[PDB]
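Down below is the structure, laid out as structure tokens.
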Amino acid sequence: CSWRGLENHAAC
Amino acid sequence: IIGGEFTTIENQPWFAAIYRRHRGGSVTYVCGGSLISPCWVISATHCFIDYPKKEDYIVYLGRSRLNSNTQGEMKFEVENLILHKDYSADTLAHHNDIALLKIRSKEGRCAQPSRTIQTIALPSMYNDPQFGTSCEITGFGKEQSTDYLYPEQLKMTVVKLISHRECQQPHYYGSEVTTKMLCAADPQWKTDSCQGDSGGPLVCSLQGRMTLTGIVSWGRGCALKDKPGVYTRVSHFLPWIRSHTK
């Protein structure tokens, strides 16, 4: 989640 | 964008700033995208995969600033949020990390090309610049991995395309990087896309033409030694883009 790939992810 | 430089949308006028409206009405920045046609913003599926409801999305073109209006910016709803059906994302890599947002303003209009709103050419298929090619990436993503905030101001940097060989090295990404991805990094790893830059353009000049070579997709960390930015290799998705933008 601080990474590209988790933008706008439910978790994160 | 770690390092690199602030820029304005004039310097990446295909850059689409994609936000999501939350229930409660808060609008958060999601990802960058690239206007590849007046109606089409291409971005990364992972940007939307968790919230695939197009209606939640706001796409701005002509936006140089993250949380303030940029004069001449265009706000779009997402008429179609097309995620790549072969998107996958475990562990790290995001495969087929490509999304199309058909954008439509509340006036039912697509992007009107302006000084700040321009399309970016798609690469010709499987036509990518050689490794070591300097390409630009643009986004409102974090300026530092440890940053909590996104920069208010659009940033760009230049990263060099890394060969798949280099990038699949285990100490890079091993087999997480596919031929449908492009790795790019700074040689000093000092600059990179970062969180929030996802979906944004990796633009290379395939000589003569500013070309959406990559879509910021994934990476371990940002501007981390041996951890390039990984970009959806747009030139490997032209059929997909074609088949979805027709």
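Numbering, chain B: per Swiss-Prot, residues 179-424 in sequence.
Header lists the method as X-ray crystallography, 1.5 Å.
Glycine residues also receive a Cβ, built from the backbone N, Cα and C atoms like all the rest.
Per Swiss-Prot, these features apply:
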{"type": "ACT_SITE", "residues": "B:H224", "note": "active site, charge relay system"}
{"type": "ACT_SITE", "residues": "B:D275", "note": "active site, charge relay system"}
{"type": "ACT_SITE", "residues": "B:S376", "note": "active site, charge relay system"}
{"type": "MUTAGEN", "residues": "B:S323 to E", "note": "Abolishes phosphorylation, proadhesive function and ability to induce chemotactic response; when associated with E-158"}
Checklist entry - Is B:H224 (active site, charge relay system) helix, strand or coil when read with DSSP? => result helix
Checklist outcome for this item: For B:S323 (mutagenesis position), the same-chain residues 6+ apart in sequence with C-beta under 8 angstroms from its C-beta are B:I180, B:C372, B:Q373, B:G399, B:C400, B:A401, B:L402
Checklist entry - Taking the Cβ of B:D275 (active site, charge relay system) as centre, how many other Cβ atoms lie within 10 Å? => result 33
Checklist entry - Cα distance, B:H224 (active site, charge relay system) to B:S376 (active site, charge relay system), nearest Å? => result 8
Item to check | For B:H224 (active site, charge relay system), nearby residues of its own chain (Cβ under 8 Å, 6 or more apart in sequence) | outcome: B:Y265, B:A267, B:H272, B:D275, B:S376, B:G377, B:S395, B:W396
Checklist entry - Does DSSP give B:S323 (mutagenesis position) helix, strand or coil? => result coil
